[PDB]
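Asker: One structure, as structure tokens, below. Some questions next.
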Amino acid sequence: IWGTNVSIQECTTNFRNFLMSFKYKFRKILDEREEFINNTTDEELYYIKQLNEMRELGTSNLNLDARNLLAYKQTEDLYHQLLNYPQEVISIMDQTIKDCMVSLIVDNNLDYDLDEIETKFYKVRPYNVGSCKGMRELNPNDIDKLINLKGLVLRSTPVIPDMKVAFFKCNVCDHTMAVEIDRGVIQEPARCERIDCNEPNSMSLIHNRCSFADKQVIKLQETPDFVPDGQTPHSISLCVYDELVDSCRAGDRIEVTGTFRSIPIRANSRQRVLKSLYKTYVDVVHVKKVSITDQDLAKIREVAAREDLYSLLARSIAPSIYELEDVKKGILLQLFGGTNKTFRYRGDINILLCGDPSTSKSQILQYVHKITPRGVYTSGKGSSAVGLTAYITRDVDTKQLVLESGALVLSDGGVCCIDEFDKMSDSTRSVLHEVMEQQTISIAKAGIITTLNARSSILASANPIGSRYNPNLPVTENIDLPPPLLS
Amino acid sequence: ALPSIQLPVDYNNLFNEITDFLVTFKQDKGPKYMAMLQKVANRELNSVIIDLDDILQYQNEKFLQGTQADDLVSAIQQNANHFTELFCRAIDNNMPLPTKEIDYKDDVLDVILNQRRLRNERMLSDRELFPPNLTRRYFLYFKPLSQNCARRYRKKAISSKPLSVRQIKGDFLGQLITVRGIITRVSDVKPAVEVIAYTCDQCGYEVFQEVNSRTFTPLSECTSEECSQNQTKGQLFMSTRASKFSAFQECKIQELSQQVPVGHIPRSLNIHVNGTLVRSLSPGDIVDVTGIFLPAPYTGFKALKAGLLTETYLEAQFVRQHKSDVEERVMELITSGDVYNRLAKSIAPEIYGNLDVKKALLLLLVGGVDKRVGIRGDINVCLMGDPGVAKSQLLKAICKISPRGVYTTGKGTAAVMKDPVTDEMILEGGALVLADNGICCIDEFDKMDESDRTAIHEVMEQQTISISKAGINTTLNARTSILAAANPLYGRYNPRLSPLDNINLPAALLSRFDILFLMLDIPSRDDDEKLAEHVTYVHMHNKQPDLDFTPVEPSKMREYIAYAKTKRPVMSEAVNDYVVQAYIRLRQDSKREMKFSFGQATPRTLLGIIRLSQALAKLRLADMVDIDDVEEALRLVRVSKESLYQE
DNA sequence: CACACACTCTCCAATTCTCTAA
DNA sequence: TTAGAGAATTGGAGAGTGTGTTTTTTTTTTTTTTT
Ligand SMILES: Nc1ncnc2c1ncn2[C@@H]1O[C@H](COP(=O)(O)OP(=O)(O)OP(O)(O)=S)[C@@H](O)[C@H]1O
Ligand SMILES: [Mg+2]
Ligand SMILES: [Zn+2]
Ligand SMILES: [Zn+2]
């Protein structure tokens, strides 16, 4: 390895002898774990079992852990070089994985296509590289060094195709050859490879006949529980290649491991002048989301055969709320709903929770929201989290006419628990009329005319007018809601 | 052509004097700077703070024995950028060898050193290569002269006088000056490249390129001797592993409102902190930044576009902030002074009366701790008051003493995104997030729109504000204690009218307030006289009419909260009983009274009672929650409820 | 404005060629 | 047919003519239709 005085051969041998003959017992004794009595889960060859699992499942990536290098004896310098020289280390680890798997195929006589195994690219994903480094403490000596980060992703750009293998065509003799691309440079041939033609400058790139990889820049955000209370959390830009693409949607919280790398940026596109600020990103190599069963069927039969199933479910709906026996019963029935008869018939339960302002009017709302699979908690008066209705937005970025669906839609089958149902606007009250009556939301705006299937369940909870509900006065005179909406 | 001029500075003599100073200076271990360089060689320190007081002392000492100096302090305050290089060169010459077993696990620079040295040596026998900045692992700064109080500072020592951004004229460019002002906008840390480490695909030779221009052009031409003589015309590839990077942060210092001449507008001045000074400046700072005021050039094309008009920045060198012994002191004050009746009057010494409101403000300042949920340890109070009553003065007094406290008005919170077009920053805060571990003093609470109504509602029962700008759904932690100062509409409060009718706040928001005080003024014969005497005495003597104990320091409250926060006073079972019968009888009397419906005791009143009792014990040692605490808490709650029924 | 890019105008010595060499 | 003296041509560096930028739509008024 250049700039390290480290031989690749010794590293490959170290990782090779680490692959087999290694047992999880070494890891169990590395961390001074008291419960090292286990034999099958510790003394067995963990990595050999993993390789067998890859062979019988045909997978590529490996969820290698960093501590396992410390557990073994000869792979301590290997671990330190992995932390210091992640690129070459990861490349040689992948090559060693491929060679070890083909050697295992050769040795165990488990017949398989050697060419198929050789063609497939096998990856390694070293996670738990070290302590949870802070985003704000990324001093510039961590360049090209493995970094562990924690945060919640803000957004994610679509797939960005990056060229891997070029494809030129001789525009005078129709000769085509592929030139591999290294470090994003085009090493176009000087002349035609065919000697009978050998025409210089006769090569034109055929863009759609090239080979492309997947790149997905992800804007990671510092987690709120670790940012200083004064300033707003900072952000860093991830980079995801050839895999793990769309493996972390916006809003997820993940622990990402990658090499902290910086690249120059061109001050002027036409010229080669480069800004001296070196925008930084990280090349992700593993993402872990820090955030159906026959036995399950048996459990369903066990709970269903119980005589007190109805009361048990009523209690489990809102365990922390006392009394409210019939309310929990109605909510439970709403969760199931009627049969979706077809030939339209709603086949769904809509429940409104009135009365004087109730903390449960909110607590049981969050409880049912957590219970229901689909649906989303939403406030009618505020609608800050979700607009509660489908309307066209100009997303600013590219300023395109993107149609974003409201809270009602996206909750088909689920329960769209509304809050502050009394204080919602009249315009969205009409949308509620439409969704509960027609079951669909129709939009005609900016040249887009369409009907969106809602098929949602409404569980609203509206506080009354005045200090508290008046039982003597009728519900209409207290809730401030149109009678057609209440019926 | 370039003319020639005669300047009496003699850089060579100055360099010799500099070397003598770095070798032969020992402050009243060996030499101080040799010890510092020894620490640097041990990789335990990477900041050579070249003090100017030391250089002045060195000059004064050698003045009595030969005057072997040329006024270095007056020679680097006139041109500091060159003397940074001179000091670095002198340090490289006198750099001691390490005297410790430093681990060299990450020795990429040393590996390049030995590799290139061996490659050069295998042909040198025929059987500087390294840029000076590349080998350096230290950053060199200047500490400005302190106060002289002598004839030496005869208007000299421009780094001693803290200037303002307006007084930084164009003739100070290149000098080592210091400015005083408030930081407003500090950028994120970016790696600024100092020298690139291009490597050639063939010829094996790597060529470095020093750069300080904010923009450069890659070489991409193997001009090495072997490559040129073989005419291989190899291309160069960057190697960030072998390159040298320095952390770069671009702050921006404004000027205080007291330094702005009448009718003018505050100016600003870009600051370029780099090296080990990074992350030492934050937007909520008032600092005396010392740096070299330098003309950043518009190098490129807008260069010819503009002309001689340069842009300036301050290369910061030294930042000086302005802004169990204490435990023993506050314990002794507890023994001597009665905190309950003393801190209350200490909050607003210049505000006469309203003592119980001040007592409640103490509970808000301390606040109970009930983080475990199943809840919250934030106390919120609203002062409906009356126009002409010093609610705003109380809010300002709370803000100026409460750590992480902010003051704001309803009409001018929330948040704004991407305010500057150029940098395009993300998720700028507001007013509630700033007082994260503090208090927000929302004056004019009634005159505050629906958007801020929803924002404060979210903050109040979530302790975290969120936005939905572009579907990001990001959120900002704002666990701020809320202190509102709404005032009645139609001017003066009407006691006859119902309290919620007098102020345009929905009962849903007000009912969630832990404690509420209606504190309106009444024309009397004696209270007004004492108030007038107090105010007029304040006008004469510029100081409060001290008539009782008036503690000033707020660190006692900080000690109390930090002390009892870990303690978390556990409530007694008898306490829980007495409060359950307290709720029973409170609800009973609420019914039997129903006059204004703004009272029906609600689970939230119980939670407020619990948190007030927790705060009271949190002020008094640990686990003091007993009948004594709950009696005072319920007395305060009942008094606050009665305040709504005053007169 | 001027530094860097793209490219027309322009030009000798190493590379090819065929008459006279061994 | 071989090792070596003569013609004949043209690609790779460089003289030079003309380019190409930096360069911007925020915030603040004024109008207009719905609300
Ligand atoms: N108890 C008091 N002690 C001392 N000064 C007081 C007191 N009450 C009022 N003041 C004086 O009143 C002025 C501040 O009153 P404010 O707090 O602005 O009244 P206000 O009720 O906030 O008015 P607004 O804007 O209608 S809410 C200062 O001049 C104070 O000195
Ligand atoms: Mg006021
Ligand atoms: Zn061809
Ligand atoms: Zn080269």
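We number chain A the same way Swiss-Prot does; the residues here are 180-470, 501-552, 557-700, in that order.
Per the header: electron microscopy, 3.1 Å.
Each Cβ is built from the backbone N, Cα and C atoms, and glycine gets one as well.
Pulled from Swiss-Prot, these are the listed features:
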| type | residues | note |
| --- | --- | --- |
| BINDING | A:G568, A:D569, A:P570, A:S571, A:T572, A:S573, A:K574, A:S575 | ATP binding site |
| MUTAGEN | A:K574 to A | Loss of MCM2-7 complex helicase activity |
Asker: How would DSSP class A:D569 (ATP binding site) in three states?
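Answerer: Where A:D569 (ATP binding site) sits, the three-state DSSP reduction gives coil.
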Asker: Which of the recorded positions A:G568, A:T572, A:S573, A:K574 have a Cβ less than 8 Å from any Cβ in chain B?
Answerer: A:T572
Asker: Three states by DSSP: which one describes A:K574 (mutagenesis position)?
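Answerer: Going by the DSSP assignment, A:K574 (mutagenesis position) falls within a helical segment, counted as helix.
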Asker: Quick check: with A:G568, A:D569, A:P570, A:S571, A:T572, A:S573, A:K574, A:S575 left out, which same-chain residues have Cβ atoms within 8 Å of the centroid of the ATP site Cβ atoms?
Answerer: A:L566, A:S674, A:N676
Asker: Given A:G568, A:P570, A:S571, A:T572, A:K574, A:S575 as the recorded positions, which ones have a Cβ positioned under 6 Å from some atom of ligand 4?
Answerer: none
Asker: Taking the Cβ of A:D569 (ATP binding site) as centre, how many other Cβ atoms lie within 10 Å?
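Answerer: Neighbour count, Cβ to Cβ under the 10 Å cut-off: 16.
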Asker: State the count of C-beta atoms found within 10 angstroms of the C-beta of A:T572 (ATP binding site), not counting that atom itself.
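Answerer: Here the count is 14.
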Asker: Near the Cβ of A:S575 (ATP binding site), how many other Cβ atoms are there if near means within 10 Å?
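Answerer: By my count, 19.
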Asker: For A:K574 (mutagenesis position), write down the residues of its own chain that are at least 6 apart in sequence and whose Cβ falls under 8 Å from its Cβ; none is a fine answer.
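Answerer: When sequence neighbours closer than 6 are ignored, A:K574 (mutagenesis position) has A:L566, A:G568, A:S674, A:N676 within Cβ distance under 8 Å.
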Asker: Are there any residues in the same chain, six or more apart in sequence, whose C-beta is under 8 angstroms from the C-beta of A:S573 (ATP binding site), and if so which?
Answerer: A:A527, A:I530, A:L533
